[PDB]
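One structure follows; several queries about it will come next.
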Amino acid sequence: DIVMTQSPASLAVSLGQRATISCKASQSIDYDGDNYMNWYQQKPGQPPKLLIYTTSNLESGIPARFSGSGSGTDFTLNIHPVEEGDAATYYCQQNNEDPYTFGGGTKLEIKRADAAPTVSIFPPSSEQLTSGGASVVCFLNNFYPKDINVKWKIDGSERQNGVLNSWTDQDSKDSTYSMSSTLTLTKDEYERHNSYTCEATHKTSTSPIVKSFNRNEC
Amino acid sequence: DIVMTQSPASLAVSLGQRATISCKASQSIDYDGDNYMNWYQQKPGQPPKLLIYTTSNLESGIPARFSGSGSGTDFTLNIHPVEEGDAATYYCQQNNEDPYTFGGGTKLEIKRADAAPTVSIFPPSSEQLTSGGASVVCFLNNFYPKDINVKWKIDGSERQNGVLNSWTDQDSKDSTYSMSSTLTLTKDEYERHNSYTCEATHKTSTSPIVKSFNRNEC
Amino acid sequence: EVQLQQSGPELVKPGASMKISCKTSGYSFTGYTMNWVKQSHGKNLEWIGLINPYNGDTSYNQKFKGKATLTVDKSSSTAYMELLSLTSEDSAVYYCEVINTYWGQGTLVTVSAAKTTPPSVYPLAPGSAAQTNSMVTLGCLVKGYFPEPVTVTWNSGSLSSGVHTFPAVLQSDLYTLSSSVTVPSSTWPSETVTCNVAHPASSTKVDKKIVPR
Amino acid sequence: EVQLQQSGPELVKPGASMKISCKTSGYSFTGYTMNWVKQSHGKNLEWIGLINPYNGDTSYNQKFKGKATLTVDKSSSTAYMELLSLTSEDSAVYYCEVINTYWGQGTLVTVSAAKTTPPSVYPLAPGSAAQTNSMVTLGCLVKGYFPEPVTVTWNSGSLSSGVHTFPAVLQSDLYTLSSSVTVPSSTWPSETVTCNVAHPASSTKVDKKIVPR
Amino acid sequence: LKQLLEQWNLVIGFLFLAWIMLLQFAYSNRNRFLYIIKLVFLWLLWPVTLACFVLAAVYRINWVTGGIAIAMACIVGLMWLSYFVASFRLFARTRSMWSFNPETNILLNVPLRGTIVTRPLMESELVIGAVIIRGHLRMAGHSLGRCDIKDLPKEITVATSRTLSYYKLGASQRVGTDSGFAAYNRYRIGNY
Amino acid sequence: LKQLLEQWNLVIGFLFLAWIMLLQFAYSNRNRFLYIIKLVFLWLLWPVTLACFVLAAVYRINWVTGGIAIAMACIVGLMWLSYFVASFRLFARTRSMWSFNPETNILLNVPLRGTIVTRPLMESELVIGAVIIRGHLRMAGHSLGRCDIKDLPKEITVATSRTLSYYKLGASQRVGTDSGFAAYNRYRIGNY
């Protein structure tokens, strides 16, 4: 029951700049003068991999950009030449006591140039309308920063109801975000409204992107 | 007391291609299953540098593109991705028997696309003429092929006496060569002919490059 | 070189038990220890226990004791974890590791009194989009499936570039997956594009072609 | 950082004897074995022998017994070799090495009864040649020097590139050297260009500027 | 009663001679058979030393010699008790023959050729070196049999009877044909 | 009186006890002052063993015992006679008192702290490992004193009565800040 904590919850680091994550232990370990501490990396959809062991021994196959150090109860992970591929969650492990414990995990995000979203709106399919019900789907691709306010309107009237929002993880190559917004409608309340509009308000513009379609167009 | 030789006295290899240099040990050196062999590299104006020891152990600091192996009597040096900087003389040594002898060396040249020389000449200086002598010097710069026929034809007569020719080594940056051809004479012979011509016949054309001056031109 | 193949996902009700079967290869089965991790909902690594496949001699922490049994079968090069009295907090991605280097791919354990359902595939197309740009975006809505995972790809895995896949949204205990792919306008209507949806939990496989509408 | 600094070039007459010193630094003396190497004809390597700097135990090849002797000075961290009965075939570059990875600069020993003379420096320029194009060649000729080590630098090292320096040649037992540098017309005769000719053997240094005339 | 009874001189003569042979034509742990024999001689030494002091106590010239001989015997046999307790405790944690030996109470376990090879260890440090000569593996002064470098184990363990240490293979190198070098670093410590 | 042989029992009691102590407290070299003493004892097992067999050839029980005691004494004589021949020949090449040890005929020379440290080496092979623990160097079982990894020698030698080997520092690594590891690869062989 040995508690370890990391100071930052997440980092926002630009390319070429140094990133740091620190961790403290409630115990000094001090085994024959040697401290213990492992650092791990995990990506979405995959199991973790080991990066550093016993406070400073770099794992084979890991680039020298990852430098571990510290002593006593103070442990630090230093990543100097941060690149676009360094987008993962990092963890600590004591690796010294029978009740082995892990840290909470710190998320590394990479900074990049501002970019407007590409907005594309899809009308309900024939198969869904035939069975009953409708789904209007709005996609926002390749934008940055992540903070976009997406609104829906029926015949000009804002409708926040029945809207689902799924976000992607920051891309590993372009360092961008994507978003998918879906509006679920009943079969009876769909045919009574003809004009469907979606609006995306981003931090890079004073004029939100507006896309729409009419029920009688397709 | 022990003869050691290399067969490929000279090599010519294009970039990205493999070069091989072999060496044969007359008396099959074998100490408890281990053969000994040391490979060296030397550039002009510098002492030799060690590349490989004990037949296969690559010296720290040496690029991995250099490797080698052998057994009993037959040893080979292999350079796979040959680069333009690999223009040096290579040697072998035993490090086993009392005399620790060396074998002869081999010279590696780099292949490149054909190029014609830039030609320029100079008249005798005032200081030489004041002293009572004279000289005419012709320079050929930045050409690739080594086979250039330089002539000194004055009023149709080829002058063979008093002409010296010095060559540079292969350039480590662009694999080219340069040449300096100098005609030495006395003032009493200089002040006779009016037109001085230097010619160089190359292998990339059927038209020799010719430069000349008149003693009354300056 | 070294593998730790998992048995794949399974769904059970509360109070149920199961066995997670890990098959290894590439090295002599014994001689290395085995460790188990839970990775519960969210992103938190944890240690369950360690065993020695050569002779037993197991070791557990004080929190997971009595909640699992770790054993070995030397004849098939496998290791097992027996899950006891599973509850709502036991849903997780469980997997094996050897020496903090090699990991299994993950066995998804879901504990819930829920029904497995097949996906409904509703392909999306830019009907009457009237676009003049050198790009066309198409996609597919896959709705009403349970449990996770569902695999959705394009042209049987041939089309991957330009594909944006979103996390499924859970509604009324069913999952909805969103996927969109952008291709050059020269691709339509000349080329064939299909959405491939596979949901092993319900033994369902669907392949739908998208056409202009 | 291991370094070996040798005394530098020397000239002796046939039948003469001389000592070559080698001052070492960067590591403890009376540590690593010192070896001596003679490079002949500018092509072939050879081996003279070794000396242990702690216990004055030496070992010689074969043909160098009674030809060269080795000794050390512990207080001055300096190794010596003494050359005996020097002849015309003994002209060579003598190197010191430690474990085949650390080499000295090379001491050039010339055996000759010829007189040492200072160099004469003659500038080269396209005077009245009306060469104002992008390829202007400047140069110089150095004549009448001896035995070897004349160094020619352009503008005290400012013109580090575009310079073609040729190997020395010999006429009537005297040496000559030519060199040239390519410059743009924008620097000529707009900038002064100086040939720096140093000849240590005659304690002579000549700084000669080129005059376009 | 008027007997020489000096034949014990031949017995001790041969015992000393045996020690000379063991330290001359063996000594090194080149194989398990010679090593096992050496461990036996290092064991029998206990009761032999003890007997020598006991005889002095029995045939004592005076009470001074008696008291000394007895005290000395008490120490030699006091240590043997220790040799046992320590060996028993080690055995209790593990389950192998090697737990009983006069040299050390720490064991090294290295997996090889489908099984596990166990030897006594007198170290237990942060770093354990390993050397491979002509295809044979040697560690901690012991020969562990045949092992090529490409198949060298990525994990070994050390049992101290109180703690269990796990070592991980670090960097390794080939040094000529079938010879090479490797080293192991502690990666984990567990307790018993 | 019966030769008061109880005195001989006391002598062997103490002599055996010395080995019990040395092999339990002066193991693995370590302190040079314990090692140099251990080397003395082993040099006094040839005259002790010999005396046992020679004495038995005087105080004979029968002709068979006498004949055996003589033959055994002869063999023990030939042992001491090799140690003397081997040690002098080694001394002739390496003029150091370390050439007179009753263990081996190979010396390891490692330059440290302005001087050269010499110790007996059990065997000469292609690769010699070196381990640094908390700033102290251990090689072939011997402690060579204090040495930081950055100051580790680039060359060591091994000398015998016949040949001389030179080993070049190859790979090295730092492990745990103060501790570290390195290996030496033979690169040159000489004679004498």
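By the numbers in Swiss-Prot, the shown part of chain F spans 12-203.
Determined by electron microscopy, 3.2 Å, according to the entry header.
Every residue gets a Cβ built from N, Cα and C, even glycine.
Pasting the relevant annotations from Swiss-Prot:
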- F:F27 to C: In strain: Isolate CUHK-Su10, Isolate TWC2, Isolate TWC3, Isolate TWH, Isolate TWJ, Isolate TWK, Isolate TWS, Isolate TWY, Isolate Taiwan TC1, Isolate Taiwan TC2 and Isolate Taiwan TC3 (VARIANT)
- F:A68 to V: In strain: Isolate HKU-39849, Isolate FRA and Isolate Frankfurt 1 (VARIANT)
- F:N73 to T: In strain: Isolate TC3 (VARIANT)
- F:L119 to P: In strain: Isolate Shanghai QXC1 (VARIANT)
- F:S154 to P: In strain: Isolate Urbani (VARIANT)
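For the listed features, I'd like the structural context: burial, neighbours, distances.
In sequence order, the list of same-chain residues 6 or more apart from F:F27 (variant position) whose Cβ falls under 8 Å from its Cβ is empty.
Spatially close to F:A68 (variant position) yet at least six residues away along the chain are F:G77, F:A80, F:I81, F:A84, judged by Cβ distances under 8 angstroms.
Under a cutoff of 8 A between CB atoms, and with a sequence separation of 6+ in the same chain, F:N73 (variant position) has no neighbours. DSSP assigns F:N73 (variant position) to coil in the three-state reduction, outside any helix or strand.
Every protein chain considered, the tally of other Cβ atoms within 10 Å of the Cβ of F:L119 (variant position) stands at 22.
DSSP assigns F:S154 (variant position) to a strand segment in the three-state reduction. Cβ neighbours within 10 Å of F:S154 (variant position), excluding its own Cβ and spanning all shown chains: 18.
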What Cα-Cα separation, expressed in whole Å, is found between F:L119 (variant position) and F:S154 (variant position)?
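Between the alpha carbons of F:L119 (variant position) and F:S154 (variant position) there are 12 Å.
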My list of variant positions is F:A68, F:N73, F:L119, F:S154; which of them have a Cβ under 8 Å from any chain E Cβ, in sequence order?
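Listed variant positions meeting the cut-off: none at all.
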Could you say whether, by DSSP, F:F27 (variant position) belongs to a helix, a strand or a coil region?
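Assignment for F:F27 (variant position) reads helix.
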